[PDB]
Amino acid sequence: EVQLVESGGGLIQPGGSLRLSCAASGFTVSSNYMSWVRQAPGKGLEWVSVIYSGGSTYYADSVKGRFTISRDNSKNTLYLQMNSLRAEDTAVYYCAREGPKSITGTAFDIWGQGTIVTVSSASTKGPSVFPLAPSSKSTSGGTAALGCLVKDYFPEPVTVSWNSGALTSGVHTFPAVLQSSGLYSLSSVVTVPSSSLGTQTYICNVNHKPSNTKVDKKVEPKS
Amino acid sequence: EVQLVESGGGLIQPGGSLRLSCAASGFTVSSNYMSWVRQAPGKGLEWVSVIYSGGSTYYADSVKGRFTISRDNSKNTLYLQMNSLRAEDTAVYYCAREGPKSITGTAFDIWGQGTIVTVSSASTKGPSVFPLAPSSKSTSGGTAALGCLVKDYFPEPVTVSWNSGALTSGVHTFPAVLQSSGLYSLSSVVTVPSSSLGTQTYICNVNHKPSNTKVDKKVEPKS
Amino acid sequence: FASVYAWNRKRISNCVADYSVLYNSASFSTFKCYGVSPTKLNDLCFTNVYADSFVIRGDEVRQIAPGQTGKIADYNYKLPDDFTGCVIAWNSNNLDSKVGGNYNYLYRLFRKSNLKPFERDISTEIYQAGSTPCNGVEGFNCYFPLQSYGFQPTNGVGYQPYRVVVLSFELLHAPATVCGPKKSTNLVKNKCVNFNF
Amino acid sequence: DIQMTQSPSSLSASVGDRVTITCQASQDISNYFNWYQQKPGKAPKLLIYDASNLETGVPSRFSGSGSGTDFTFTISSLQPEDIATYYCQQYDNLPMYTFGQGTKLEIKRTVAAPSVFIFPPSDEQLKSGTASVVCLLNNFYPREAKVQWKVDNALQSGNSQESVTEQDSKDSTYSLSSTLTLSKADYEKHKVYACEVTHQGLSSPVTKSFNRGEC
């Protein structure tokens, strides 16, 4: 009953001025020690900034002079006013409350599931989808696998679900791959009893959040 | 011989800086009292701003501090420099000349057919078109109806004509409907003698002006 | 009184001016002083006082002030930006408004360019809004430049006629001129006294 | 300030009649009052101004009167070439131009039953994975029509949307389009799609229907 959602992310060129909106529920953000923590892809975590509940501000000294924190005490939103990038700040950005849990000592005790921020320009692009049909070369005994290939997109956060989120058994989305062309690609596959090749519904729901792409593709055995 | 066309509109997020270009013909806009008047969907009209022909500016006090008027006296264009929205300014915006027509009293006497401005983000999207075939379930005696269904688009102003604007008899485009998905949809239908089911040309010309979509779809009786 | 587009201009001169009979007359609906607060007028001396007179609507009295805009201050009567005098105004519905409409009080509603301060323009050329030349005849984008208040006695306040007088004290570089009265007491005798003659 | 209220909002006009819309105000004005007409879709035009003095292009109808608080706009009848929206404007020395709300009008044409027509979803859309089922009601006076969708004789609630056209300037009728939206999967689970229209010009309701998958 205390999760804060941050609105932002999306791509951008080196030198932009994107700012992020961390909106909280369950507590005042004008009375707590809210803080920002990022972590690079395949790297360790790193502190970014904090604000005290009287107005003071502090920065991580690698991102100082270019970042700004502010809050809306009547809207319960926490702002990371970012500008003048240097194209190493591509990371996932988390919010955290800093609250004491001892007679001596304090801690981060509630987090916000992170939002992706990327930078490099190269514009963006929507995904191209194909269904990878269940086949006897994929079939073995009691089960057979089918999936959806979603390829050639820049704006990293993309999602593919199976049957509007119905099937959770065997559904496995593999990490996206970055081609030489500069665009990402991935494929998500799920196994299902071989007695059930075409029988039930298996429609992959592709949603691209930086763009506004939403397409449902049905996967059926090969002709 | 005196109609002014305004270039602008299109969608936009809350906080944008879109400005509109009202270009006039038949009179100087550096010698008249040009004014802007908007009206919300399903609401009454509301004055916005005016400029006198010496340089003065006035605002409607609900949109003051965020709007700006200017003119080009060598291009005959009237500018509404708008910025810093609040997402209630979704309206149709009209230009008007303010000219006297009495020994005492003045009036708006020529208008500019309006241009739509919308705000909410949710990006934009192109329409998906299907032809609704003429059928015996639509046929009754001497006439039968056929049409085109243009659905799932955000950027509100969309148009469908019949045969490049040829048929004006029975052609009726119904008001677009706003779905829960957030996208609009509509269907335009026309009746034509039942002796003429497939005989002549009935091609719906779909044009989406915020995007650049132009597609012609033929409607023929069901197989 | 005088129209708003051709105001009058009286040049008060060497005299004994008593702005107290003005200031306390309580008959004035508006008495603003800009260069100088009102009570200290009967204690100063200038070179010339000008008095301008005209008649406007009721809610147009807020454009007679330094630094305003509107059809009156733009091109009928413009006050400089470092004004010095005072502006006085009072309602005159019973004198100037007549049943059926008093169409003798005009104002200018079109001009090429805003007035310079204290500049006056009584011409009556056909205005030309659009690019098409006018050739002295009316028509679209060729407008007569003067309109008339049709004042009527059953008009809500803010549409009834107000009479306005703008006093402007100026100080060129002469040797002196009009000043306020010289209150004098009584002369006593046969007592060591402190006197000023 | 001054706000003017227009009392009779969207009355009913019969051909060969009269109509008097009525508007009043705050603290009184005098002849600074224009009436406008905006057709359903176009830009507004001016047709009165001052209080009366018709505009050059307006016909012998459309008279106006009143001069101190109350103003009355009057038509020698209700030409089918109307059904627009009529606003009232005032203004003042200081910048400002308060448009009063406005009315509509309407008409009273004879009872006309709708032509009904049902359209199954196009094969292109079933590829995409969704089925729109359109039902059209063509020309009709009383707009108080009911569209009941039925799927295999089950009355369908909460998956339809309607819209209706402006009263037609020629024959004073209405036209209505109801769209039923289903998934491809759910579409393929039933057979008969029916659209049952109820209306005053019909003695008993009309159903147009098709059978999914029958050329």
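By Swiss-Prot numbering, chain C shows 347-543, in order.
Cβ atoms are placed via backbone N, Cα and C, with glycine included.
While the structure shown retains the original residue, Swiss-Prot records the natural variant C:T376 to A with this note: In strain: Omicron/BA.2, Omicron/BA.2.12.1, Omicron/BA.4, Omicron/BA.5, Omicron/BQ.1.1, Omicron/XBB.1.5, Omicron/EG.5.1. In the shown protein chains, 15 other C-beta atoms lie within 10 A of the C-beta of C:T376 (variant position).
One natural variant catalogued in Swiss-Prot, C:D405 to N, is accompanied by this note: In strain: Omicron/BA.2, Omicron/BA.2.12.1, Omicron/BA.2.75, Omicron/BA.4, Omicron/BA.5, Omicron/BQ.1.1, Omicron/XBB.1.5, Omicron/EG.5.1; complete loss of interaction with host integrins. Taking the Cβ of C:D405 (variant position) as centre and 10 Å as the limit, one finds 15 other Cβ atoms among all the protein chains shown. DSSP assigns C:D405 (variant position) to coil, not to a helix or a strand.
Cβ neighbour count for C:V445 (variant position) (all protein chains, 10 Å cutoff from its Cβ): 8. DSSP classifies C:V445 (variant position) as coil under the three-state reduction. Annotation of the natural variant C:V445 to P in Swiss-Prot: In strain: Omicron/XBB.1.5, Omicron/EG.5.1.
Secondary structure at C:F490 (variant position), as computed by DSSP, is coil. Variant annotation in Swiss-Prot: C:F490 to S, described as In strain: Lambda/C.37, Omicron/BQ.1.1, Omicron/XBB.1.5, Omicron/EG.5.1; the structure shown retains the original residue.
Using CA atoms as reference points, the variant positions C:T376, C:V445, C:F490 were checked against C:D405 (variant position), and the closest is C:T376. In this structure the alpha carbons, written CA, of C:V445 (variant position) and C:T376 (variant position) are 26 Å apart.
For C:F490 (variant position), applying a Cβ distance below 8 Å and a minimum sequence separation of six or more within one chain yields C:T470, C:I472, C:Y473, C:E484.
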